[PDB]
Amino acid sequence: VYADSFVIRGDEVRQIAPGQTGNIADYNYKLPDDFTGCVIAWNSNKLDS
Amino acid sequence: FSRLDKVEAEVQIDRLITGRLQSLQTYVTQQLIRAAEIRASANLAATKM
């Protein structure tokens, strides 16, 4: 099992899904086509901001 | 490929391979019927000669 942690903007959460393209899914972190597993996202306005 | 997401494009492409494989199957089956009919007629010309 592997775990990857990073902080992004709310609008780009949809790009982390496999196959999406954009400034974050093509330049920082791109998932493979046959990805097995899944992702978890939650708002963190209190601490990081 | 250029109009669907890569996560689910593989579902549609195999959904198209089935038609191009079934269509080739019906052609072969029809020939097997015709070949037996010609075979029964080539065995009559051999007797007639």
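Per Swiss-Prot, chain A residues shown: 395-443, in order.
Determined by electron microscopy, 3.3 Å, according to the entry header.
Keep in mind that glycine also has a Cβ here, set from the backbone N, Cα and C atoms.
In sequence order, the list of same-chain residues 6 or more apart from A:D405 (variant position) whose Cβ falls under 8 Å from its Cβ is empty. In Swiss-Prot, the entry for natural variant A:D405 to N states: In strain: Omicron/BA.2, Omicron/BA.2.12.1, Omicron/BA.2.75, Omicron/BA.4, Omicron/BA.5, Omicron/BQ.1.1, Omicron/XBB.1.5, Omicron/EG.5.1; complete loss of interaction with host integrins. The structure shown retains the original residue.
Record note (Swiss-Prot) on the natural variant A:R408 to S: In strain: Omicron/BA.2, Omicron/BA.2.12.1, Omicron/BA.2.75, Omicron/BA.4, Omicron/BA.5, Omicron/BQ.1.1, Omicron/XBB.1.5, Omicron/EG.5.1. Note: A:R408 (variant position) has non-local neighbours A:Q414, i.e. same-chain residues 6+ apart with C-beta under 8 A of its own C-beta.
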